Amino acid sequence: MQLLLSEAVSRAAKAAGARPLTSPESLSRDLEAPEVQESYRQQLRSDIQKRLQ
Amino acid sequence: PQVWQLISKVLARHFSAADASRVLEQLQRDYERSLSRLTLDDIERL
C-alpha cells in the first residue's frame with residue numbers, strides 16, 4: 001500500500017521503464033496537488049472497505 | 001471525476017501516449033497487488 005499517488009506512479013513508471021517527457025519533478029508535483037491526492041486517498045479507502053467485506 | 005480518469009489525464013500530460021497507458025496499467029496492477037496483500041496495520045496507517 002502506497003499512501004501517496006506520486007510515489008505509486010514513480011514506482012510504476014520505473015517498473016514500466018517509462019520516463020516523462022517533462023521531468024519527474026513536474027510529474028510528481030502534478031500528482032501531489034491536493035485534489036488528485038485526495039481523490040486517490042478516497043479511492044483507496046473505498047477499495048479497502050471492499051476488501052474488508 | 002474518478003481517480004483513474006484524473007490519473008489518466010496527468011500521465012498523458014507527462015508521458016508519450018504509449019508510455020502513459022503502460023504506466024497506468026502497471027499502476028493498476030501494483031495497486032491491485034497491494035490490495036491483495038493488505039493487512040490490518042496497513043489500514044491503520046491510513
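Residue numbering: from 1, along the chain as shown.
Header says: X-ray crystallography, 2.0 Å.
Including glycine, each Cβ sits where the backbone N, Cα and C put it.
When Cβ atoms from all protein chains are considered, those within 10 Å of A:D30 (mutagenesis position) total 19, not counting its own. The secondary structure of A:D30 (mutagenesis position), as reduced to three states from DSSP, is helical. A:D30 to H (Swiss-Prot position 1088) appears in Swiss-Prot as a published mutagenesis result, with the remark: No effect on interaction with UBL4A.
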